[PDB]
Amino acid sequence: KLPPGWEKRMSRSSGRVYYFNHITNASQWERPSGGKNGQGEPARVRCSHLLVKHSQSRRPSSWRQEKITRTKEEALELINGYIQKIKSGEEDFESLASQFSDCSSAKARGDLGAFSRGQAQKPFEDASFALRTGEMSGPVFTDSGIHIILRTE
């Protein structure tokens, strides 16, 4: 049971049950499903993303800063912060992407438009196609940096 990638897990050093997606790295308290079969994955998806780059990114530069110097660890902290802010309701994904994404797609509020498999880096692609419409990923690591991905179509 559960849709692709999803497993019921428990927090360590704690003990709360939650649900984790091994492909998108999403975590949530809510069971991800409440009978459709042979549905497979979509042939095309549209996504927005918020990218946080770090010193080890394939291109450690962005419209936000000539030279990205933050560490991968510091980038992950930022990503975790943005996810928390979006889930709390204090911020919205598009506003954060417009302001803080290291990708040039910040100018389109994070929107990358529609794409097919073979078009993006593997971890980004796998996460995007494993998201259902309206879902947000957890931290997704690629050679570019660390992404939060929102599937819009």
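Here chain A follows Swiss-Prot, giving residues 6-39, 45-163 in order.
Looking at the header, which is where the method is noted, we find X-ray crystallography, 1.5 Å.
Including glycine, each Cβ sits where the backbone N, Cα and C put it.
Quoted from Swiss-Prot, the note attached to the mutagenesis of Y23 to A states: Reduced affinity for KIF20B. While the structure shown retains the original residue, Swiss-Prot records the mutagenesis experiment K63 to A with this note: Loss of peptidyl-prolyl cis/trans isomerase activity. No effect on the interaction with IRAK3/IRAK-M. Abolishes IL33-mediated increase of IRAK3/IRAK-M protein levels. For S71 to D or E, Swiss-Prot lists a mutagenesis experiment annotated as follows: Loss of peptidyl-prolyl cis/trans isomerase activity, nuclear localization and cellular function. What Swiss-Prot says about the mutagenesis result for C113 to A is this: Loss of peptidyl-prolyl cis/trans isomerase activity; decrease in DNA repair of double-strand breaks by homologous recombination slightly less efficient than that observed with wild-type protein. No effect on RBBP8/CtIP.
Where Swiss-Prot records a feature, it is marked here on the structure.
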| residue | record | DSSP class |
| --- | --- | --- |
| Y23 | mutagenesis position | strand |
| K63 | mutagenesis position | coil |
| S71 | mutagenesis position | coil |
| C113 | mutagenesis position | coil |
With a gap of 5 unmodelled residues, how many angstrom separate the Cα of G39 from the Cα of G45? 10
Distance [Cα-Cα, Å, rounded] between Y23 (mutagenesis position) and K63 (mutagenesis position): 28
How many whole Å apart are the CA atoms of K63 (mutagenesis position) and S71 (mutagenesis position)? 8
Near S71 (mutagenesis position), which residues of its own chain have a C-beta under 8 A away, given they sit six or more steps off in sequence? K63, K77, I78
Same chain only, sequence gap of 6 or more: which residues have a CB within under 8 Å of the CB of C113 (mutagenesis position)? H59, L60, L61, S72, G120, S154
Site of maximum Cβ density within 10 Å, from mutagenesis positions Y23, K63: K63
